[PDB]
Amino acid sequence: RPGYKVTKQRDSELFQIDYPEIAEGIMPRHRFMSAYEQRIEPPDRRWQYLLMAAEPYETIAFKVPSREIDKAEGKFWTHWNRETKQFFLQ
Amino acid sequence: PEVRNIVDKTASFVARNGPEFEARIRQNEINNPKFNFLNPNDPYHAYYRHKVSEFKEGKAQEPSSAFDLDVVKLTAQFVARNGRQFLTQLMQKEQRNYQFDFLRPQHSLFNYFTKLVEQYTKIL
Amino acid sequence: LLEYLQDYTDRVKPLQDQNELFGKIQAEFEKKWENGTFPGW
Amino acid sequence: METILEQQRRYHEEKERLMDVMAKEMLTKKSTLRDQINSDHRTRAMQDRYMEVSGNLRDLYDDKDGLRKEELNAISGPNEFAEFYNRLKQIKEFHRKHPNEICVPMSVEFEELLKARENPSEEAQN
């Protein structure tokens, strides 16, 4: 449960997560999750989180208030620089 | 703050090299108060514990069809003898009245045309 | 007996070059067999 | 007739198909002696075809050196392209689907489940 370091940046035509070594073949994975289910369930739920996870580190979430701007998909739009250990997604 | 800096930095090294260094460093400077922090007897002991895990996670802040086939084959024969990529015997033709829509990569038959020019170029 | 045996060799190994095998046997015949390839002491 | 370009391209393609087919045979498993010898005899006839096609490919370049300068002249020319393209406007109402230039060579040198002998060698008998 170690919080990695994310580097959000407004693009135009993207998140840059530095990840220490996993030592496994499985690349880091993203998923789009809704705020409807949570450990505390408090009011104001009603937005989406772009969630990132890997076994080495812990899980990280990014709030999305816009309805559509990008596609949170694995094959279409992610890249894994496993050698330098930086993770990509746009 | 010295204490937080030595904690943060020592934690970093022990985070990279593993907790095996925590033991070394602790026993190497056990009498030295500069490393008293490594023992549970110090107040910042709990702070350092977090730093180790944090540096390991790499998150903490470091210090500071014939017609179609024959036109595609014939155009490919005269394209493949080109002296330059855009100085072909077909670039002149498009501008001189000759409607040929498969020259643009927007038409699916371009991918077969590229194979035919590659084959005619192999046949040179 | 040979004509049968020669046809048989090529017949059961049809992926091997017949012309190579024939030319090799001919060359060994002329350069060695006719030229004293059997010697005693 | 485009001896320089089309015929040599077709002969090179036919050779590539023959190599792919006897490679596909050497990739597949064999189970009994009869069918091993049958495929090895089939691959012999394919090699005889390969050697003959390669023969013809080598004896088609003498007049190529005769026309190579005129062929290499891609700037001074263009009218011949137009002349041939104008003749390609002959017989427009030819309502037919033509998917057979590569499919027939590929399905010729291949075989169908009941009989493991390809269409070239389909009457071959051990």
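Sequence positions for chain B are given in Swiss-Prot numbering; the residues included correspond to 47-110, 160-219, in order.
Method reported for this entry: electron microscopy, 8.0 Å.
Yeah, the Cβs are placed from backbone N, Cα and C, and that goes for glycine too.
Under the heading of mutagenesis, Swiss-Prot lists B:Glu48 to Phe and annotates it as follows: SLURP 1 motif acquires binding to SF3A3; when associated with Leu-55. Residues within less than 8 Å, Cβ to Cβ, of B:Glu48 (mutagenesis position) and separated from it by at least 6 positions along the same chain comprise none.
Among the sequence features in Swiss-Prot, the mutagenesis site B:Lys55 to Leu is noted as follows: SLURP 1 motif acquires binding to SF3A3; when associated with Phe-48. In sequence order, B:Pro109 constitute the residues six or more apart from B:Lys55 (mutagenesis position) in its chain with CB-CB distances below 8 Å.
Counted within 10 Å of its Cβ, the other Cβ atoms near B:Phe162 (mutagenesis position) come to 14, all protein chains included. For the mutagenesis result B:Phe162 to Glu, the note given in Swiss-Prot is No effect on binding to SF3A3.
Annotation of the mutagenesis experiment B:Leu169 to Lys in Swiss-Prot: Abolishes binding to SF3A3. Its Cβ taken as reference, B:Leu169 (mutagenesis position) is surrounded by 19 other Cβ atoms within 10 Å in the chains shown.
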Sequence order please: the mutagenesis positions B:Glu48, B:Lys55, B:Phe162, B:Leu169 that have their Cβ under 8 Å from a chain D Cβ, otherwise just none.
B:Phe162, B:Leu169
Between the Cα atoms of B:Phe162 (mutagenesis position) and B:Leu169 (mutagenesis position), what distance do you get, rounded to the nearest Å?
10
For B:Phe162 (mutagenesis position), which of the three DSSP-derived states applies: helix, strand, or coil?
helix
